[PDB]
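Peer 1: Please read through the structure below; I'll follow up with questions.
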Amino acid sequence: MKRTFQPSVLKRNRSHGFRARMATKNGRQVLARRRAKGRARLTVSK
Amino acid sequence: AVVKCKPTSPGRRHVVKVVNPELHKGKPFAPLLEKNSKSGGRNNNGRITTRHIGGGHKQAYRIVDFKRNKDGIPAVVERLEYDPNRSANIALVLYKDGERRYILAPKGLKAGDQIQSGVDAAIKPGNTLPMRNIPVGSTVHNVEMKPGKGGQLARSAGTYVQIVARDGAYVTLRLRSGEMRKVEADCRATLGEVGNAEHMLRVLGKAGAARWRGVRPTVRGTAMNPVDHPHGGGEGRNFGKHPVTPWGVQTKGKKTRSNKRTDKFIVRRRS
RNA sequence: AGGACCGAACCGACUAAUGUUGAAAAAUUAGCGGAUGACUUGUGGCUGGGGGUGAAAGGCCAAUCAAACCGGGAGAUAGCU
RNA sequence: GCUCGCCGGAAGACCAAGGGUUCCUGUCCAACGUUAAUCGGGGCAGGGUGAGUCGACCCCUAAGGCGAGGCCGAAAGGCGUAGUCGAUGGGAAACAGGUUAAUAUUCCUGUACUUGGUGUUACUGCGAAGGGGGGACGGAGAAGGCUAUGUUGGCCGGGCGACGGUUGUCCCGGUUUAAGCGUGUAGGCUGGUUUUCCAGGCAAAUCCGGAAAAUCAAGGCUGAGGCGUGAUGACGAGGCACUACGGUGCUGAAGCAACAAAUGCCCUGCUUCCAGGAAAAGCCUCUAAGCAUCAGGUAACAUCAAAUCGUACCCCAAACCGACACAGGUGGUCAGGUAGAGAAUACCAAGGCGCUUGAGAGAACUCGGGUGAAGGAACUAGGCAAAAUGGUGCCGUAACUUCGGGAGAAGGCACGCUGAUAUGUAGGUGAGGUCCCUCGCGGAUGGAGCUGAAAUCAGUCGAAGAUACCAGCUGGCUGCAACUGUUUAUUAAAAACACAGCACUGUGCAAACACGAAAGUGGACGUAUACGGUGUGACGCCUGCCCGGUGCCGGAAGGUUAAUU
RNA sequence: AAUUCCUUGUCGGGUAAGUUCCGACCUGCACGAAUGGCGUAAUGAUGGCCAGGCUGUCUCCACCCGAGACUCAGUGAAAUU
RNA sequence: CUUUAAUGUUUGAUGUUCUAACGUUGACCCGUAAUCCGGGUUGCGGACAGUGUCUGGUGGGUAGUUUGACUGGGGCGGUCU
Ligand SMILES: [Mg+2]
Ligand SMILES: [Mg+2]
Ligand SMILES: [Mg+2]
Ligand SMILES: [Mg+2]
Ligand SMILES: [Mg+2]
Ligand SMILES: [Mg+2]
Ligand SMILES: [Mg+2]
Ligand SMILES: [Mg+2]
Ligand SMILES: [Mg+2]
Ligand SMILES: [Mg+2]
Ligand SMILES: [Mg+2]
Ligand SMILES: [Mg+2]
Ligand SMILES: [Mg+2]
Ligand SMILES: [Mg+2]
Ligand SMILES: [Mg+2]
Ligand SMILES: [Mg+2]
Ligand SMILES: [Mg+2]
Ligand SMILES: [Mg+2]
Ligand SMILES: [Mg+2]
Ligand SMILES: [Mg+2]
Ligand SMILES: [Mg+2]
Ligand SMILES: [Mg+2]
Ligand SMILES: [Mg+2]
Ligand SMILES: [Mg+2]
Ligand SMILES: [Mg+2]
Ligand SMILES: [Mg+2]
Ligand SMILES: [Mg+2]
Ligand SMILES: [Mg+2]
Ligand SMILES: [Mg+2]
Ligand SMILES: [Mg+2]
Ligand SMILES: [Mg+2]
Ligand SMILES: [Mg+2]
Ligand SMILES: [Mg+2]
Ligand SMILES: [Mg+2]
Ligand SMILES: [Mg+2]
Ligand SMILES: [Mg+2]
Ligand SMILES: [Mg+2]
Ligand SMILES: [Mg+2]
Ligand SMILES: [Mg+2]
Ligand SMILES: [Mg+2]
Ligand SMILES: [Mg+2]
Ligand SMILES: [Mg+2]
Ligand SMILES: [Mg+2]
Ligand SMILES: [Mg+2]
Ligand SMILES: [Mg+2]
Ligand SMILES: [Mg+2]
Ligand SMILES: [Mg+2]
Ligand SMILES: [Mg+2]
Ligand SMILES: [Mg+2]
Ligand SMILES: [Mg+2]
Ligand SMILES: [Mg+2]
Ligand SMILES: [Mg+2]
Ligand SMILES: [Mg+2]
Ligand SMILES: [Mg+2]
Ligand SMILES: [Mg+2]
Ligand SMILES: [Mg+2]
Ligand SMILES: [Mg+2]
Ligand SMILES: [Mg+2]
Ligand SMILES: [Mg+2]
Ligand SMILES: [Mg+2]
Ligand SMILES: [Mg+2]
Ligand SMILES: [Mg+2]
Ligand SMILES: [Mg+2]
Ligand SMILES: [Mg+2]
Ligand SMILES: [Mg+2]
Ligand SMILES: [Mg+2]
Ligand SMILES: [Mg+2]
Ligand SMILES: [Mg+2]
Ligand SMILES: [Mg+2]
Ligand SMILES: [Mg+2]
Ligand SMILES: [Mg+2]
Ligand SMILES: [Mg+2]
Ligand SMILES: [Mg+2]
Ligand SMILES: [Mg+2]
Ligand SMILES: [Mg+2]
Ligand SMILES: [Mg+2]
Ligand SMILES: [Mg+2]
Ligand SMILES: [Mg+2]
Ligand SMILES: [Mg+2]
Ligand SMILES: [Mg+2]
Ligand SMILES: [Mg+2]
Ligand SMILES: [Mg+2]
Ligand SMILES: [Mg+2]
Ligand SMILES: [Mg+2]
Ligand SMILES: [Mg+2]
Ligand SMILES: [Mg+2]
Ligand SMILES: [Mg+2]
Ligand SMILES: [Mg+2]
Ligand SMILES: [Mg+2]
Ligand SMILES: [Mg+2]
Ligand SMILES: [Mg+2]
Ligand SMILES: [Mg+2]
Ligand SMILES: [Mg+2]
Ligand SMILES: [Mg+2]
Ligand SMILES: [Mg+2]
Ligand SMILES: [Mg+2]
Ligand SMILES: [Mg+2]
Ligand SMILES: [Mg+2]
Ligand SMILES: [Mg+2]
Ligand SMILES: [Mg+2]
Ligand SMILES: [Mg+2]
Ligand SMILES: [Mg+2]
Ligand SMILES: [Mg+2]
Ligand SMILES: [Mg+2]
Ligand SMILES: [Mg+2]
Ligand SMILES: [Mg+2]
Ligand SMILES: [Mg+2]
Ligand SMILES: [Mg+2]
Ligand SMILES: [Mg+2]
Ligand SMILES: [Mg+2]
Ligand SMILES: [Mg+2]
Ligand SMILES: [Mg+2]
Ligand SMILES: [Mg+2]
Ligand SMILES: [Mg+2]
Ligand SMILES: [Mg+2]
Ligand SMILES: [Mg+2]
Ligand SMILES: [Mg+2]
Ligand SMILES: [Mg+2]
Ligand SMILES: [Mg+2]
Ligand SMILES: [Mg+2]
Ligand SMILES: [Mg+2]
Ligand SMILES: [Mg+2]
Ligand SMILES: [Mg+2]
Ligand SMILES: [Mg+2]
Ligand SMILES: [Mg+2]
Ligand SMILES: [Mg+2]
Ligand SMILES: [Mg+2]
Ligand SMILES: [Mg+2]
Ligand SMILES: [Mg+2]
Ligand SMILES: [Mg+2]
Ligand SMILES: [Mg+2]
Ligand SMILES: [Mg+2]
Ligand SMILES: [Mg+2]
Ligand SMILES: [Mg+2]
Ligand SMILES: [Mg+2]
Ligand SMILES: [Mg+2]
Ligand SMILES: [Mg+2]
Ligand SMILES: [Mg+2]
Ligand SMILES: [Mg+2]
Ligand SMILES: [Mg+2]
Ligand SMILES: [Mg+2]
Ligand SMILES: [Mg+2]
Ligand SMILES: [Mg+2]
Ligand SMILES: [Mg+2]
Ligand SMILES: [Mg+2]
Ligand SMILES: [Mg+2]
Ligand SMILES: [Mg+2]
Ligand SMILES: [Mg+2]
Ligand SMILES: [Mg+2]
Ligand SMILES: [Mg+2]
Ligand SMILES: [Mg+2]
Ligand SMILES: [Mg+2]
Ligand SMILES: [Mg+2]
Ligand SMILES: [Mg+2]
Ligand SMILES: [Mg+2]
Ligand SMILES: [Mg+2]
Ligand SMILES: [Mg+2]
Ligand SMILES: [Mg+2]
Ligand SMILES: [Mg+2]
Ligand SMILES: [Mg+2]
Ligand SMILES: [Mg+2]
Ligand SMILES: [Mg+2]
Ligand SMILES: [Mg+2]
Ligand SMILES: [Mg+2]
Ligand SMILES: [Mg+2]
Ligand SMILES: [Mg+2]
Ligand SMILES: [Mg+2]
Ligand SMILES: [Mg+2]
Ligand SMILES: [Mg+2]
Ligand SMILES: [Mg+2]
Ligand SMILES: [Mg+2]
Ligand SMILES: [Mg+2]
Ligand SMILES: [Mg+2]
Ligand SMILES: [Mg+2]
Ligand SMILES: [Mg+2]
Ligand SMILES: [Mg+2]
Ligand SMILES: [Mg+2]
Ligand SMILES: [Mg+2]
Ligand SMILES: [Mg+2]
Ligand SMILES: [Mg+2]
Ligand SMILES: [Mg+2]
Ligand SMILES: [Mg+2]
Ligand SMILES: [Mg+2]
Ligand SMILES: [Mg+2]
Ligand SMILES: [Mg+2]
Ligand SMILES: [Mg+2]
């Protein structure tokens, strides 16, 4: 049985990374919303 | 020529293929090749804009001379070659100054012939002339529409047009579709018909022989649901509708041409 | 030569039994089909919700589809329990 | 520690992705481990990852992404040129042995190779954001030459056997060695050299392309393997002494030939077929503006440099994806012996395991199997399940047919072991010896040794010789769909979808059509033998009557009819 | 007849016995010619029917070999109320 | 008053030629190292095509909705002042 989550670090950053959020107007509002809540880490960039 | 295949398998029973033993067997002339990747019928929005396109075999583009620019320098045909990008064959010519080019091969042209371009060219097949220098009533191919633009009519295998009249600054042409059109007399055309006339006498034979040419299966509208096609739906085989395209327009008899800035050059429709 | 034949890897899923608070939220066992092709597979890319893709089953779009998921209008409305 | 069992194309070994200290040592047993625990991938403390040559980084690009100006759009924004990123692809170089509790192509010993900077010396025309060559490319098939590897013999070391025999045609073990440097072989491709000229290669060119003579016919390119050296070295059974019994230090014999042989190498080869099979840089060559004693280029020697980051461990899994120490999933590489066509199957080697609750008993009943008197589908919706058939060689084989098929149709005969033909046959492979030789990785003759089917005749053992594993049940009539394929991931694989073939209709190119407020893009770098839509669905014989209704195509005497005025 | 209600129509074959099968008739409730008509070799994990071999499918069950169930020591659930 | 031929009458339309708005997904030059874009020269088309406002027809391509009650269950039939 093949499940839905098949990990890959390269495609994790290209999709949900920091520089991918900053590249669009709507992505920049994700970081603003998460800073307002007070999240310890913004993106998946670990 | 055109040869049947023995039925040693179910997929070979109905296969007919045309074979030309005069075609080159080696690799093409490298300095005249390019690259073209496949699109799948998808535009720059990523959506399918033309259906039933996809897959196939890899191909390379051959740069074919459709203008026949250089005049007064004779050429000689070296070899006839295969071309995956069109239904006609091509010929590699070497001019007397050392330049090589690709052109569409007309009928009856073989290795060792001589072709010519310009205004004082001879009237023999393969030569290209302005249509005011060609006698009325001759068969020509690779016909321009705007002077200096390049060949854009009668380009498939076995096709041609005929000059039926010359009335002023224009000439009247009878196209393969059967409709008569007026073009300027300063456009160029190549004498003769286009080779590979037996191209249409082949039978693909199997479902997978059309997949080698990048064609994907066609689903009939009647086999779909109402949400997919205007024809879909039913308990059994019901149609009860006027046939239409997947976007709701009449598909059987309705005319779709509408272009008012080019109608002055149409003499009569193809009927 | 072949969308040729038999048959392993590989890809499927026709029958029966077991299981059904399962070893497993779709499997195991014994048989079964294709197996040089319209084949199968690794990496990356593109198509975004009345929209996509579909050899067409209303199938699939993260165990969710006759209109995905998250947040908001919002304490929608409920002659009903 | 001695026995027993299991895997062995894996349940062994190694990489990638993914994980992140699970790695090694000392110590502890509360919690975790489906039981106990002195044990642990558990708790605590300490230790452990060494690179010019491996990978990344770096140079170059594919699909694609972003995009200065620009075009377009109420705003947000969309597309896109010059450019710039983007591997899954192209680009320089290291091998053997030894060592740690834990790393090693990284440390040590031996022997190597690459790309740059600087200096000296001897010669010389150098120069790009440009030109040319090269890099550079498909499927299938066949054969030859080899090697990795294995088997036997020779040699060397040890043995003479718990119960009849075993000094022999007996038993056990070993018989290993790299990169690099030199030679250029089986094979593959291609005629060579010199002059004169030129509408081409965005200008130039001595370079590529083209043309004309002369002259010689052998030149060049590429290429597995073998041999020599590397190597008087390393390794090596075993023996010798401690042992703090876990391991230490010393020496060390032989180290050859024959045959068989890859799916690996020559081979990016050769033959053939149509569906006609990436790009750019590194590399070689040519010049332009420029410099001319210079600066630059070539060669020899010397000397300097090669930074930074990863490196432990998990090896198809107890460490990754599945909530679990979960009978599931996970890309690539290696490939021993006997039997065998085989990577199937059976038993084994190297190596790794006995699956983290056990001890008894031997009721019904459930699960997985073995055998069964006489009958043989009487069972049941239905021969569902089970039983049966099953290999090779030869003989033989029906209706029908699109002449290929049907067909492995159906059916019959042989099959072990030993002896002889023949102290091992046909065939394969081929040493010393002889002769030539343009002497050498040669040619001719020759047969020693090694390997080795199949067949015939005679004998012989058993109830049975395709003895295990493995391994078609067959025939007759009929509906549907021509066939190979696709489909409801998770109750439907079918007569449903697709298909080759047929027909109608639209489309003259700024094509019709589709995605888009638009700009643009696909169709297509195509041009009526082409492209889109619709229906039918191989092939054979065919496809009849109706134009009132509803569509579509064309016509225009008349009625009525919008904004407007 | 993948189409036929009355219907298990009627006739012939096969069985001791045949609502299914095969060949016909024509009275086609309510076939019919590219939402194609009629045939058709080969092909099918396709629907129906009949034979040979083979059998625990059955008459009608019997014995045996293993894993649970049963007793002992350790750990230790669930639906429901 | 009608059936009429004709000069002169306010227009409505239908054609032909022109270049100067406008179109060019024809050719050449420049920005420029550029198949975008803009500027220049010229050929072709040309007041047509094309766009804006207003307006008659068509328009399940799309959207919002409606489709009664009684009833010896509901539907069919019948009824509703
Ligand atoms: Mg899942
Ligand atoms: Mg993530
Ligand atoms: Mg292509
Ligand atoms: Mg394209
Ligand atoms: Mg679309
Ligand atoms: Mg199409
Ligand atoms: Mg291509
Ligand atoms: Mg003119
Ligand atoms: Mg197709
Ligand atoms: Mg078709
Ligand atoms: Mg179709
Ligand atoms: Mg269709
Ligand atoms: Mg329908
Ligand atoms: Mg259907
Ligand atoms: Mg359907
Ligand atoms: Mg859609
Ligand atoms: Mg509809
Ligand atoms: Mg239907
Ligand atoms: Mg129907
Ligand atoms: Mg419609
Ligand atoms: Mg048009
Ligand atoms: Mg096949
Ligand atoms: Mg098979
Ligand atoms: Mg797999
Ligand atoms: Mg099923
Ligand atoms: Mg079964
Ligand atoms: Mg199975
Ligand atoms: Mg199989
Ligand atoms: Mg088959
Ligand atoms: Mg992927
Ligand atoms: Mg992918
Ligand atoms: Mg998308
Ligand atoms: Mg939308
Ligand atoms: Mg849909
Ligand atoms: Mg889902
Ligand atoms: Mg929706
Ligand atoms: Mg909705
Ligand atoms: Mg949809
Ligand atoms: Mg989710
Ligand atoms: Mg919501
Ligand atoms: Mg409100
Ligand atoms: Mg509420
Ligand atoms: Mg086994
Ligand atoms: Mg096996
Ligand atoms: Mg393993
Ligand atoms: Mg890894
Ligand atoms: Mg890692
Ligand atoms: Mg830890
Ligand atoms: Mg450990
Ligand atoms: Mg420990
Ligand atoms: Mg205790
Ligand atoms: Mg415990
Ligand atoms: Mg202990
Ligand atoms: Mg520990
Ligand atoms: Mg440390
Ligand atoms: Mg190194
Ligand atoms: Mg380093
Ligand atoms: Mg380094
Ligand atoms: Mg390297
Ligand atoms: Mg790009
Ligand atoms: Mg901008
Ligand atoms: Mg926009
Ligand atoms: Mg962009
Ligand atoms: Mg780059
Ligand atoms: Mg790479
Ligand atoms: Mg690479
Ligand atoms: Mg390549
Ligand atoms: Mg590389
Ligand atoms: Mg280790
Ligand atoms: Mg190291
Ligand atoms: Mg190590
Ligand atoms: Mg090393
Ligand atoms: Mg120097
Ligand atoms: Mg170049
Ligand atoms: Mg080839
Ligand atoms: Mg190949
Ligand atoms: Mg060898
Ligand atoms: Mg060797
Ligand atoms: Mg060996
Ligand atoms: Mg062997
Ligand atoms: Mg050996
Ligand atoms: Mg041997
Ligand atoms: Mg001895
Ligand atoms: Mg001895
Ligand atoms: Mg003895
Ligand atoms: Mg004795
Ligand atoms: Mg090396
Ligand atoms: Mg040779
Ligand atoms: Mg030359
Ligand atoms: Mg031998
Ligand atoms: Mg490493
Ligand atoms: Mg390691
Ligand atoms: Mg690993
Ligand atoms: Mg494995
Ligand atoms: Mg596994
Ligand atoms: Mg557990
Ligand atoms: Mg366990
Ligand atoms: Mg596991
Ligand atoms: Mg093996
Ligand atoms: Mg083996
Ligand atoms: Mg073997
Ligand atoms: Mg054998
Ligand atoms: Mg066998
Ligand atoms: Mg063998
Ligand atoms: Mg075993
Ligand atoms: Mg062992
Ligand atoms: Mg029992
Ligand atoms: Mg019996
Ligand atoms: Mg009996
Ligand atoms: Mg019998
Ligand atoms: Mg019965
Ligand atoms: Mg009965
Ligand atoms: Mg059965
Ligand atoms: Mg059986
Ligand atoms: Mg039995
Ligand atoms: Mg018969
Ligand atoms: Mg036979
Ligand atoms: Mg038969
Ligand atoms: Mg005998
Ligand atoms: Mg014998
Ligand atoms: Mg011989
Ligand atoms: Mg005999
Ligand atoms: Mg005999
Ligand atoms: Mg006997
Ligand atoms: Mg067998
Ligand atoms: Mg067999
Ligand atoms: Mg028979
Ligand atoms: Mg019949
Ligand atoms: Mg029937
Ligand atoms: Mg079928
Ligand atoms: Mg099939
Ligand atoms: Mg499937
Ligand atoms: Mg299903
Ligand atoms: Mg099936
Ligand atoms: Mg279907
Ligand atoms: Mg077709
Ligand atoms: Mg739009
Ligand atoms: Mg817009
Ligand atoms: Mg285009
Ligand atoms: Mg194009
Ligand atoms: Mg149909
Ligand atoms: Mg047909
Ligand atoms: Mg008709
Ligand atoms: Mg009509
Ligand atoms: Mg009419
Ligand atoms: Mg009429
Ligand atoms: Mg008619
Ligand atoms: Mg009309
Ligand atoms: Mg009878
Ligand atoms: Mg029956
Ligand atoms: Mg009849
Ligand atoms: Mg019908
Ligand atoms: Mg009818
Ligand atoms: Mg019809
Ligand atoms: Mg049909
Ligand atoms: Mg037909
Ligand atoms: Mg029929
Ligand atoms: Mg038919
Ligand atoms: Mg059949
Ligand atoms: Mg059948
Ligand atoms: Mg059947
Ligand atoms: Mg059935
Ligand atoms: Mg029977
Ligand atoms: Mg019974
Ligand atoms: Mg027992
Ligand atoms: Mg028992
Ligand atoms: Mg119990
Ligand atoms: Mg008790
Ligand atoms: Mg107990
Ligand atoms: Mg409870
Ligand atoms: Mg005009
Ligand atoms: Mg004019
Ligand atoms: Mg203009
Ligand atoms: Mg112009
Ligand atoms: Mg103009
Ligand atoms: Mg311009
Ligand atoms: Mg004009
Ligand atoms: Mg115009
Ligand atoms: Mg207008
Ligand atoms: Mg509708
Ligand atoms: Mg409507
Ligand atoms: Mg409609
Ligand atoms: Mg509606
Ligand atoms: Mg509403
Ligand atoms: Mg009511
Ligand atoms: Mg009642």
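All chain B residue numbers match Swiss-Prot; in order, they span 2-272.
Header entry for method reads electron microscopy, 3.0 Å.
Just so you know, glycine gets a Cβ as well, placed from its N, Cα and C.
According to Swiss-Prot, the protein carries these features:
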MUTAGEN   B:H230 to Q  Loss of peptidyltransferase activity in reconstituted ribosomes. No change in rRNA binding or assembly into ribosomes
Peer 1: I want to verify one value. Collapsing DSSP to three states, which class is B:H230 (mutagenesis position)?
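Peer 2: B:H230 (mutagenesis position) sits in coil per DSSP, no helix or strand.
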Peer 1: Including all protein chains shown, what's the count of other C-beta atoms within 10 A of the C-beta of B:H230 (mutagenesis position)?
Peer 2: 19
